[PDB]
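S.K.: My questions will all concern the structure given below.
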Amino acid sequence: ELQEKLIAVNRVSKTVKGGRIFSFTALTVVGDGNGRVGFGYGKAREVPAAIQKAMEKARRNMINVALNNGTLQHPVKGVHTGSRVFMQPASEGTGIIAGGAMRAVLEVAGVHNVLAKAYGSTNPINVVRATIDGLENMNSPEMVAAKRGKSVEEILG
Amino acid sequence: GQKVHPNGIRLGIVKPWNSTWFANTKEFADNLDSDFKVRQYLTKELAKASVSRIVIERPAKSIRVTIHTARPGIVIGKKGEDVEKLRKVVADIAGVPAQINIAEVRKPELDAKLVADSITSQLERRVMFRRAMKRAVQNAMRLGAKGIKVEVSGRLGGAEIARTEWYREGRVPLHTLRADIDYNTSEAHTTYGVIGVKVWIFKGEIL
Amino acid sequence: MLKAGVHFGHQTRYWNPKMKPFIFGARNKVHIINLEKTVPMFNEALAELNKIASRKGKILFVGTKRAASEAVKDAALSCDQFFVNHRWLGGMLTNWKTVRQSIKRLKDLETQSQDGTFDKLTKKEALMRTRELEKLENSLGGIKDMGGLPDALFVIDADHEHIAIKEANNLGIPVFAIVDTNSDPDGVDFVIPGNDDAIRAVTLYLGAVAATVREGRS
RNA sequence: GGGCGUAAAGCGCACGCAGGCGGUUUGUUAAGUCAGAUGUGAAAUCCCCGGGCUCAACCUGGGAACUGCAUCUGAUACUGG
RNA sequence: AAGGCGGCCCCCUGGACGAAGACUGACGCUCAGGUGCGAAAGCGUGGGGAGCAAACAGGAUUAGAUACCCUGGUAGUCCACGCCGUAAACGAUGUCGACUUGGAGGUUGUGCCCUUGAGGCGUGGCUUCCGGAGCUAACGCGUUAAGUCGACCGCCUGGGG
RNA sequence: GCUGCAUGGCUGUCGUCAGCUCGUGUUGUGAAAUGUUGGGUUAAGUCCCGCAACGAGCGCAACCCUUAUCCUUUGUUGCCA
RNA sequence: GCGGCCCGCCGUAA
């Protein structure tokens, strides 16, 4: 049932007394298509080994987010070492217009309408943190109403 | 050139010879030549069969040949007509009368010679080598063995230097004389030169 | 309770500032623990352990400090529980799959041990096998016959055994450590303030827990 | 809607005029600010609701927009006198 | 304030801090252009000259040695009165104000208690070293912030040229 | 006949030197680290103790040949108390 | 505790 995506693969070296030895890294994302998503990162000497090793690593690491009809009501931003990510709700009919790994993350998450945009550096590994960046730090109406000791209908009004 | 031949170093301890007979100086050369001729002819003829090992023994006025195989039906035919033709040809090659025997290979995934030329045959049909190596290793580990190592070397499609790869899991001790190591090689001719294949199988340590 | 059968913190210069709510007035150069807020949550933790043992939770005991060693090994193996006595290995929980092989080797060797020299009289091999059995039993004696992944852990010293606490937090298992003035409440823990190196204190600690667990089965 | 310890970037250090920014009540003023109203802000172009050329480019009807300026009336929480 | 300031004594003179009490009543912060103060070297006029020492002269070393090493040695280093206005002038961190978990010291005041003793409780100023959350590309900073904020000023826009 | 710089196979050397890696688990955004480091020993990553590591593989050692001491069997073409 | 000893043509593994 779980849907998986592959983001990027690259070759990585290391120097020893006899020369250089090479290895590969894989970055994958996994989501349920409803609001739960995770990511994993693996290393190996051969590409399929790293590909498979990232998968279950992503599977064990999962979080849940609360969306609303395919998005939420928060223009939210998230930051990491060198990435700034901006996402905001889209009305309807639009898609997942977004540059790189943000596309895959928002697709596996379950979102169908968003207006994302990325600033700063754009290496895949840091920008994938867009999940942890702002997705789970989003607030739904009922939770805000409960936390503020109020009712939802007058929270909206 | 660093490794001693695994089969040669164990011929006196835990391994038998392939040719067993006694002779003097006057007949050594021609005995060896006749054995070479018959072995080469049999290997050529039974290429479509699954031949593993040929053992030649010389009774006083005769020659005895035993063939190990995994598909004895094809070698032995509907009736014994094909073995009769082979016996006639062998008795032609070596003047003394000949008698033929057939052996049976129970587990073809062992006995590295068969694995090696199977991999070469796969390579001739233009298949990715990694799949073949992994397939053979998994089969051998599944049928029960404490170790196996395979390797391929040569022009693997690219023009750059012949690259070498090898996979191994389990135990393959080469410095222990007590070990039962079965080793054989093969080669495959393609459109880009020849490719070498070597296989080690660890059947089990012998006291 | 009322016997005040527990000592108090070490010193006012070796103390974690996170323990300000639990601290009492310090007089003799050393910190004093407020006992007025140690009974209720202690009883709550006892009730929690009781309901877990009624659910055959397979509680686990730790606390290697050369003082609680014999005490925890006596409290365990008494009702129905297991214990760790020496050299908590890094990865008993996060890497349990590998420790299963060590348990299996121990089982094989203890089966062979009862008739050890009969199989072979080469004394060197028998000697080294017995030596390795001794080396292996201390680190796995209390855990050999347990199913795997217990449902609760009781810890004597919090900061001294932080590796076990981190493993439990990673796995997601409730823990019941005892926190002193030089430790800090970090994991999801039923906190029991009080001294942890006083023999009377630790004995009072384990007696109630052992009695509660042995009652929980019935 | 960016930066200045080491990537480019804090004057060698002070005093100080013009400028920029003001701790707290009370009372007045309505300058800033806010709400209405009126006069203007050409037509054409853009947008919306329509119509006619076999449809479309094309032409046309009505409406919003023209973020502004001035004048009058009112409000007094926050800046200013 | 910065550059910086060390034998002892006298004369003239500036700033900081603490205790208690009284007084005036927002009199404040920052500051383009302007003004002042700035190590060493260097310049002008007049003195002084022990040691040290650019330039310079010999002796070595070296393939060569206009250097490092050795023997000498002038300007200069010192004083008075004027110029010059630059330094890795560096905490490579601009000036004010407010808020935010802790330990171990140094130095200088003051209150109380037996003031017994090198005692015990506090309470101000200025300075070293570890380290939490947080921040940071990382190194690290961490109540004397590179943390959370406000006011004003000065600077940056690929490397050479 | 040309191409060992298109290859297989087979050799030399560092060097009979004692090292070289992997699975799982943790630490770091990452290249990676940890284990393999630390105390004592050995010809030796040979071993004990300690330690967020827990175990494995190729290596080391041992199994092979020959030489040094005795005991059974056999006694020619070999030996003579 | 201090005597001396300089250089290495142009491009070029995936």
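Chain A uses Swiss-Prot numbers throughout; the residues present, in order, are 10-166.
We read in the header that electron microscopy, 2.7 Å was used to get this structure.
Every residue, even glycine, has its Cβ placed from backbone N, Cα and C.
For A:11-74, the entry in Swiss-Prot reads domain 'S5 DRBM'. Variant annotation in Swiss-Prot: A:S22 to P, described as In strain: SPCR13 and SPCR15; spectinomycin resistant. Not a ram mutation; the structure shown retains the original residue. What Swiss-Prot notes for the natural variant A:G104 to R is this: In strain: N-660; suppresses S12 streptomycin dependence. One natural variant named in Swiss-Prot is A:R112 to S, and its note says In strain: NEA-319; neamycin resistant. Swiss-Prot gives this note for the natural variant A:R112 to L: In strain: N-421 and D-1023; suppresses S12 streptomycin-dependence.
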S.K.: Would you mind reading off the Cα separation of A:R112 (variant position) from A:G104 (variant position), to the nearest angstrom?
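M.R.: About 10 Å separate the Cα atoms of these two residues.
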S.K.: Of all the variant positions given, A:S22, A:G104, A:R112, which residue's CB has the most CB neighbours within 10 A?
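M.R.: That would be A:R112, with the highest Cβ count within 10 Å.
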S.K.: How big is the gap, in Å, between the Cα of A:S22 (variant position) and that of A:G104 (variant position), rounded to a whole number?
M.R.: 39
S.K.: Which residue counts does DSSP give the domain 'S5 DRBM' (A:11-74) for helix, strand and coil?
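M.R.: Its residues fall into 14 helix, 38 strand, 12 coil.
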S.K.: DSSP on A:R112 (variant position), three-state: which is it?
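M.R.: Looking at the DSSP assignment, A:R112 (variant position) belongs to a helix.
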